[PDB]
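One structure below.
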Amino acid sequence: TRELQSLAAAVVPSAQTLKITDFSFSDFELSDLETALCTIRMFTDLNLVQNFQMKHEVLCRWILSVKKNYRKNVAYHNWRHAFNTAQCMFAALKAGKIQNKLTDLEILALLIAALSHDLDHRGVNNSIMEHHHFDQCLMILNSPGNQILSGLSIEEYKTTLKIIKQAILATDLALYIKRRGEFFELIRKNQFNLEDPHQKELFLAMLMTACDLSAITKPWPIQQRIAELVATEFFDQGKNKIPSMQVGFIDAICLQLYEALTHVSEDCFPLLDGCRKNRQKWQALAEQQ
Ligand SMILES: CCCOc1ccc(S(=O)(=O)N2CCN(C)CC2)cc1-c1nc(CC)c(I)c(=O)[nH]1
Ligand SMILES: [Mg+2]
Ligand SMILES: [Zn+2]
């Protein structure tokens, strides 16, 4: 109750003071407590505390719960990565102007999903995984003192819970590759329409992958640092091939996604832009072997 006390007691600086609206945001210099505050600020400015009557001590306790159920011993797949995915969701919603295209319940679900989508990850070297992540998510959402959805009606609740699940499931890269075909194909023909339930759900899945991979879009000194973390998990847990690997990952997985995303909303362009700049940096490196 120590950590809970001083998080509950704390005052929560604005979104601007916290820089959680910048696509180029980083957390390297933030204490855990500070990340907890940033996360509170996120729920608040998306109007989630308002519209769904969340009690402060419950939201605080829920966040500390999510944080605790990530493992420090894992280099990349930990609370910070979860934290950053949620921040990128937030920036895409505000700066990227995606808030306008989605319902409140969807937004609530995307935020929770981003924060929870890798819960209890033990490292890439230890959609099966995603089902286990959603499980952790549910268990926490139903824990006494932690019920941040209690204010929702049973209908709202069921709808939110189903969306949370699809969102976490969507972070299986396998699922992303299988489904992106239809997404790119739709946009290609200027047919993509969010008001169709089926495409709406597809977009939420793609948005999830986009935030999940947002590290690839960060300013070069930041991306280099993060790439180092994922290298630590990949190879040590538990010529240099990495720059070539990164260029491959960017080509196969990242570029088209961020291209499609900016097509949906011109203001997500920075994600695309940061990704390209990073490809440039990794390719130069690759050519020196
Ligand atoms: C940086 C050191 C090496 O890093 C990588 C190496 C290879 C590939 S991969 O496309 O071949 N592929 C993915 C599926 N699978 C796990 C097998 C490999 C991806 C990464 C990588 N992934 C992510 C997302 C977790 C980020 I964000 C990132 O910056 N880099
Ligand atoms: Mg995952
Ligand atoms: Zn992830």
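Quick note: numbers on chain A are straight from Swiss-Prot, i.e. 537-662, 679-790, 810-860, in order.
Keep in mind that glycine also has a Cβ here, set from the backbone N, Cα and C atoms.
Neighbour list (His613 (active site, proton donor), Cβ cut-off 8 Å, at least 6 residues apart, same chain): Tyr606, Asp654, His657, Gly659, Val660, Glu785. Taken from Swiss-Prot, the feature active site, proton donor covers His613.
Residues annotated as Zn(2+) binding site in Swiss-Prot, with experimental evidence given as evidence: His617, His653, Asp654, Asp764. Within 10 Å of the C-beta of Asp764 (Zn(2+) binding site) there are 23 other C-beta atoms, taking all protein chains into account.
Neighbour density for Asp654 (Zn(2+) binding site): within 10 A of its CB lie 23 other CB atoms from the protein chains shown. Marked as Mg(2+) binding site by Swiss-Prot: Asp654.
What Swiss-Prot says about the mutagenesis result for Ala767 to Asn is this: Changes substrate selectivity from cGMP-specific to dual cAMP and cGMP binding and hydrolysis; when associated with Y-775 and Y-853. The local packing around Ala767 (mutagenesis position), expressed as other Cβ atoms within 10 Å of its Cβ over all shown chains, amounts to 21. Mapped onto three states, the DSSP output places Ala767 (mutagenesis position) in helix.
Spatially close to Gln775 (mutagenesis position) yet at least six residues away along the chain are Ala767, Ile768, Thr769, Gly845, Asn849, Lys852, judged by Cβ distances under 8 angstroms. The annotation that Swiss-Prot gives for the mutagenesis experiment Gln775 to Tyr reads: Changes substrate selectivity from cGMP-specific to dual cAMP and cGMP binding and hydrolysis; when associated with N-767 and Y-853.
Under the three-state DSSP scheme, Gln817 (3',5'-cyclic GMP binding site) falls in the helix class. Among the features that Swiss-Prot reports, 3',5'-cyclic GMP binding site is placed at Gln817, with the record citing experimental evidence.
Sequence-distant contacts of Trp853 (mutagenesis position), defined as residues of its own chain at least six apart whose C-beta falls under 8 angstroms from its C-beta, comprise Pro814, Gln817, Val818, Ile821. Under the heading of mutagenesis, Swiss-Prot lists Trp853 to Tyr and annotates it as follows: Changes substrate selectivity from cGMP-specific to dual cAMP and cGMP binding and hydrolysis; when associated with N-767 and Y-775.
Checking the recorded positions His613, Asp654, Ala767, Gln775 for a CB within less than 6 Å of any atom of ligand 1 leaves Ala767, listed in sequence order. Only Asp654, in sequence order, out of the recorded positions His613, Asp654, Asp764, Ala767, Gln775 have a CB under 6 Å from ligand 2. Most Cβ neighbours within 10 Å, among the binding-site residues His617, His653: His653 holds that distinction in the structure as shown. Taken in sequence order, the recorded positions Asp764, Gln775, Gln817 that lie near ligand 3, meaning a CB under 6 Å from one of its atoms, are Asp764.
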